[PDB]
Amino acid sequence: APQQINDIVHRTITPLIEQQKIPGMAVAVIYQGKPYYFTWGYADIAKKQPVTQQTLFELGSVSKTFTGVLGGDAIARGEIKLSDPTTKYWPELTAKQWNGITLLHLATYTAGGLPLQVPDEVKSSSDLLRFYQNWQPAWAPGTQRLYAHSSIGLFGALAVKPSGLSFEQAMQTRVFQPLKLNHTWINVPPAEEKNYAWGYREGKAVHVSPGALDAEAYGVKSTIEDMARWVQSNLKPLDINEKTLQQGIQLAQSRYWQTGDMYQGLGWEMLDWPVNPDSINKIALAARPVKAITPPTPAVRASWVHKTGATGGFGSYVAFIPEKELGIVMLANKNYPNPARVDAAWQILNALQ
């Protein structure tokens, strides 16, 4: 690899691993359209399995970027519209608090305070309906943003209904396969378990537990190679041959709402570039008023586009700058502080800017 990339990556990630006591980590830097890979440590401490370019990590909420793009693809196909009422796709959701709540609100966490977590008790399709029917919004729709797995999770489930496919089948056929993400999974097959890293929490090896809307909100597992390919696809959507997918990627990077210096896309979050680290998980719940961008701004090339993701034992981060054809993916099997992720990513991309 070019020595500049080698050096900034190693000088930034080594101290990170030491300070955060990360057991294993993979990093991909996309520079001028080409990916460069780096790995450290262990995928499985007890079995002494090293992290390799083929190791599967739990992406956690970085999964929301796949959901946002799958939703965008469905919009492009004319299957759904973000302006459609949630009830158009779930007529059984008859409680009155849902009048006025659109798919856009679900996709962008602006429905009025849907909670971060779907309760553990919610398992069956009937349990889920009961949960949403009983939910009482704290606010009118489209007034405040409260990041939530239950909001974009529902968006993902509803967005694939017109297709007739399960969320997983839709994601495989419409996003994973076309982009050749052949080692990206919602459910890790037995044949691939040898590559599935263990996550570590309080020193214990752990994997994400099954949960309602998990696939849609935080359940994707992937390798550093596939994630580099995902970043490349999002950096240059016009190179994608599938028309509705190219469009869906573009829609996921449109700016729908603004809170402070941040703009909410579908899954992706964006800030104008240049940006310094302070503007870009220590807070369990952060309610913020949002300003609608009427109409949404199409994907801005000069943007820092990113998403953090976690599961109990994993910490992921993806950021890219379209205008510079520059990006980075940091996958780790410890859920370490988000600021440390952003500070390292910024240190690396700014140096290569």
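Sequence positions for chain A are given in Swiss-Prot numbering; the residues included correspond to 20-299, 305-377, in order.
Going by what the header records, the deposited coordinates were determined by X-ray crystallography, 1.7 Å.
Including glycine, each Cβ sits where the backbone N, Cα and C put it.
The number of other Cβ atoms within 10 Å of the Cβ belonging to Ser80 (mutagenesis position), over all protein chains shown, comes to 22. Taken from Swiss-Prot, the feature active site, acyl-ester intermediate covers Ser80, and the record attributes it to experimental evidence.
In Swiss-Prot, the entry for mutagenesis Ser80 to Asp, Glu or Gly states: Loss of activity. The structure shown retains the original residue.
In Swiss-Prot, a published mutagenesis experiment is listed as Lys83 to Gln or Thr, annotated Lowers activity more than 1000-fold and increases protein stability. Under the DSSP three-state reduction, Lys83 (mutagenesis position) is assigned to helix.
In Swiss-Prot, a mutagenesis experiment is listed as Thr86 to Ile, annotated with the note Increases activity about 200-fold with respect to cefotaxime. Reduces activity about 8-fold with respect to cephalothin. Reduces thermodynamic stability. Sequence-distant neighbours of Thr86 (mutagenesis position) (same chain, 6+ apart, CB under 8 A from its CB) are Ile171, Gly172, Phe174, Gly175, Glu235, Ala236, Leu285, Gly286.
Under its mutagenesis entries, Swiss-Prot includes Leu135 to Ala with the note: Reduces binding affinity of inhibitor compound 3 about 4-fold. Using a 10 Å radius centred on the Cβ of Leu135 (mutagenesis position) and all shown protein chains, the other Cβ atoms total 14.
A coil conformation is recorded for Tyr166 (mutagenesis position) in the three-state DSSP classification, outside any helix or strand. Recorded in Swiss-Prot as a mutagenesis result, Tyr166 to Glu carries the remark: Lowers activity more than 1000-fold.
Long-range Cβ neighbours of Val314 (mutagenesis position) (same chain, at least 6 residues apart, Cβ-Cβ under 8 Å): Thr129, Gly161, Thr162, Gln163, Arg164, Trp276, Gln277, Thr278, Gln283. Among the mutagenesis experiments that Swiss-Prot reports, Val314 to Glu is described with the note: Increases activity about 100-fold with respect to cefotaxime. Reduces activity about 5-fold with respect to cephalothin. Reduces thermodynamic stability.
Using a 10 Å Cβ-Cβ cutoff, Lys331 (mutagenesis position) registers 21 neighbours. A strand conformation is recorded for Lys331 (mutagenesis position) in the three-state DSSP classification. Experimental mutagenesis at this site is recorded by Swiss-Prot as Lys331 to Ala, annotated: Lowers activity more than 1000-fold.
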By Cα-Cα distance, the member of mutagenesis positions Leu135, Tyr166, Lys331 nearest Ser80 (mutagenesis position): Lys331
Euclidean distance between Cα atoms of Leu135 (mutagenesis position) and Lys83 (mutagenesis position), Å: 13
Neighbour count (Cβ, 10 Å) for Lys83 (mutagenesis position): 29
Pairwise CA distance, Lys331 (mutagenesis position) versus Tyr166 (mutagenesis position), rounded so that it is a whole Å: 12
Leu135 (mutagenesis position) and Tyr166 (mutagenesis position), Cα-Cα, nearest whole angstrom: 6
Cα separation of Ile299 and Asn305 (whole Å), the pair that brackets 5 residues absent from the deposited model: 13
